[PDB]
Amino acid sequence: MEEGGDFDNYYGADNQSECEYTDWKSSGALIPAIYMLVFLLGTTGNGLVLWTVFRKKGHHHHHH
């Protein structure tokens, strides 16, 4: 659950986020929308397709 046999954490792993916490809360309330609406769009049917095709066209050369 914690890679690296030397994790100090506590006031050291988040001490860096405490600075972004003030930003994320701002750029993390209206930015996730587009991201998703854009992710589940070009990252839902695109990967599957390009993936499926790469197995139908790659299995040979091009449109058999």
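Here, residue 1 is simply the first one shown, and the rest follow in order.
So this one's solution NMR, going by the header.
Placement of Cβ uses the backbone N, Cα and C atoms for every residue, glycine included.
For the mutagenesis experiment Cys19 to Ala, the note given by Swiss-Prot reads: Decreased APLN/apelin-13 potency. In the three-state DSSP scheme, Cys19 (mutagenesis position) is classed as coil.
Quoted from Swiss-Prot for the published mutagenesis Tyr35 to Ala: Decreased APLN/apelin-13 potency. Decreased G(i) and beta-arresting signalings after APLN/apelin-13 induction. Other Cβ atoms within 10 Å of the Cβ of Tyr35 (mutagenesis position), summed over all protein chains shown, number 9.
DSSP assigns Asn46 (mutagenesis position) to a helix in the three-state reduction. Quoted from Swiss-Prot for the published mutagenesis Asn46 to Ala: Loss of beta-arrestin recrutment after APLN/apelin-13 induction. Small decrease in G(i) signaling after APLN/apelin-13 induction.
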- Between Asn46 (mutagenesis position) and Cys19 (mutagenesis position), the C-alpha gap once rounded to whole angstrom: 36
- Note on the structure: What DSSP gives for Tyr35 (mutagenesis position), in three states, is helix
